[PDB]
Amino acid sequence: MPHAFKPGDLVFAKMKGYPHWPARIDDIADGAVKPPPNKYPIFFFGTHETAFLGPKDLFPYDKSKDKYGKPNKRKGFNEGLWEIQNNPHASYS
């Protein structure tokens, strides 16, 4: 049975104008900017960008990859697919 999201969880993350995108829930480093209430820091594989999202835009990776884990023309996406599958917990900084 599901828990709340926690750092290290793998997801597809949805933003307006973009396909559901391979991502992870990030940690927040000591002294780093914190997310608004009820939002999570989302690290997007491939683009290596961060955005703040709530659970409605977050789809667990295992359950959703059959639907969402297929190649895409968008910049960084296929790189993203490789990272989430092959080294999702690596430092990309």
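Quick check of the header: X-ray crystallography, 1.8 Å.
Backbone N, Cα and C atoms are what each Cβ position is placed from, and that goes for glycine too.
Copied from Swiss-Prot, the annotated features are:
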MUTAGEN   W21 to A  Loss of interaction with histone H3K36me2
Neighbour count (Cβ, 10 Å) for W21 (mutagenesis position): 27
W21 (mutagenesis position): secondary structure state under DSSP, collapsed to three categories: strand
